Number of protein chains: 2
Amino acid sequence: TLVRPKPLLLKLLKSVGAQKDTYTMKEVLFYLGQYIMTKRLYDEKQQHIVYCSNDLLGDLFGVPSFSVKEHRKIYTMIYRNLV
Amino acid sequence: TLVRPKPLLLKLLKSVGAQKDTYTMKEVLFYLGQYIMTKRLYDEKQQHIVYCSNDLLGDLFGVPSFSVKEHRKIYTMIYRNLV
Ligand SMILES: [Cl-]
């Protein structure tokens, strides 16, 4: 099973090194984690909290922040950005 | 965020009490639990394994079995049966 990111999440994925149109969900998480890392969107002191409120990811996901421990919310926010 | 099961997952969900045409991921997972557990698709001896080769569920997931601890696979198999 491969998934097809909608266009804006595609651009987001490519900006940290993804190359195709379709990905396993594992590839999508990998690039999501790279993106949050390289952009430093996490709290320094509570590293599992992501502030994405000023960022394209907050727009795509629909939320101004979340924690990486909210797996179900993260999967749901991803679904919205899949064709 | 409301998801909308395609017709087969809907059938599965209805058969274990769901009424709506739309659900939270929270609910979708609950009913699915209900489904597996009320038909005893899981192995008695190693209970994290669900065997669905002889069941409606194997047809919608596309696997002969899966393990409840494989969350990424579960969400992925679920997205293909959603809008
Ligand atoms: Cl909750």
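By the numbers in Swiss-Prot, the shown part of chain A spans 26-108.
Cβ coordinates are placed from backbone N, Cα and C, and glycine is handled just like the others.
Per Swiss-Prot, mutagenesis A:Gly58 to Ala is noted as: No effect on its ability to induce apoptosis. Reduced to three states, the DSSP call for A:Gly58 (mutagenesis position) is helix. With a 10 A radius on its CB, A:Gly58 (mutagenesis position) counts 12 other CB atoms from all the protein chains.
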